[PDB]
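**Student:** Pasting a structure here, questions to come.
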Amino acid sequence: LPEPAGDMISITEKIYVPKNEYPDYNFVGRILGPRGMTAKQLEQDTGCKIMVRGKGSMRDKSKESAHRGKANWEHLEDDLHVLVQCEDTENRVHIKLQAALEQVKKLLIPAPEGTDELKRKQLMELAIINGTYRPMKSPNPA
RNA sequence: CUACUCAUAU
């Protein structure tokens, strides 16, 4: 990285999810991961702040909101999107911003089921965390 | 064994 500039800068980028090509995919679960752990690993590695929401944050479950209590995203009238905030000097705020949005885009391009182990391995640990895991079964055992 | 993941935030 280059040397610091004269003052601290702050900026953010807004990038919508390409879910119009993956209408059966759940990006909010892929970017945040189990218990939000993947959201915390991304924001510490890129040094940028992660933000994700859309019509996936709806509370149509009538007994559930899946977004932890109340929120401030207005009437959630917006589609699935990603936001990435960064703050540094005029010489480093851009390098970290561009690197952070590089990680999100590669997560907006997942693969079909049985070909994307990066989300199947998150679901195994999610199932140890809530205690609902299953060992599965197969015919003609032993 | 692909358990569907909810972390942040004007």
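Sequence positions for chain A are given in Swiss-Prot numbering; the residues included correspond to 195-336, in order.
For all residues, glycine too, the Cβ spot is worked out from N, Cα and C.
Residues annotated as domain 'KH' in Swiss-Prot: A:208-260. Quoted from Swiss-Prot, the note on the mutagenesis of A:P228 to S is: In rrr1; 89-fold decrease in RNA binding affinity. Small abnormal stacked oocytes and feminization of germline. Overexpression of oma-2 and to a lesser extent of egg-1 in germline. For the published mutagenesis A:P228 to A, Swiss-Prot gives the following note: 19-fold decrease in RNA binding affinity. Among the mutagenesis entries in Swiss-Prot is A:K313 to A, noted as: 64-fold decrease in RNA binding affinity. A:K313 to R appears in Swiss-Prot as a published mutagenesis result, with the remark: 11-fold decrease in RNA binding affinity; when associated with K-314. The note that Swiss-Prot attaches to the published mutagenesis A:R314 to K is: 1.2-fold decrease in RNA binding affinity. 11-fold decrease in RNA binding affinity; when associated with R-313. 1.3-fold decrease in RNA binding affinity; when associated with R-315. Quoted from Swiss-Prot, the note attached to the mutagenesis of A:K315 to R states: 1.3-fold decrease in RNA binding affinity; when associated with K-314. Swiss-Prot documents A:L320 to S as a published mutagenesis change and attaches the note 26-fold decrease in RNA binding affinity.
Would you situate these features in the structure and describe their surroundings?
**Tutor:** In terms of DSSP secondary structure, the domain 'KH' (A:208-260) contains 21 helix, 8 strand, 24 coil.
The Cβ of A:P228 (mutagenesis position) has A:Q316, A:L317, A:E319, A:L320, A:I323 as same-chain neighbours under 8 Å, each 6 or more residues away in sequence.
Taking all protein chains in view, 17 other C-beta atoms sit within 10 angstroms of the C-beta of A:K313 (mutagenesis position). In the three-state DSSP classification, A:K313 (mutagenesis position) falls within a helix.
On its own chain, A:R314 (mutagenesis position) has no residue at least 6 apart in sequence with a Cβ closer than 8 Å to its own Cβ.
For A:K315 (mutagenesis position), no same-chain residue lying six or more positions away in sequence has a CB closer than 8 A to its CB.
The secondary structure of A:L320 (mutagenesis position), as reduced to three states from DSSP, is helical.
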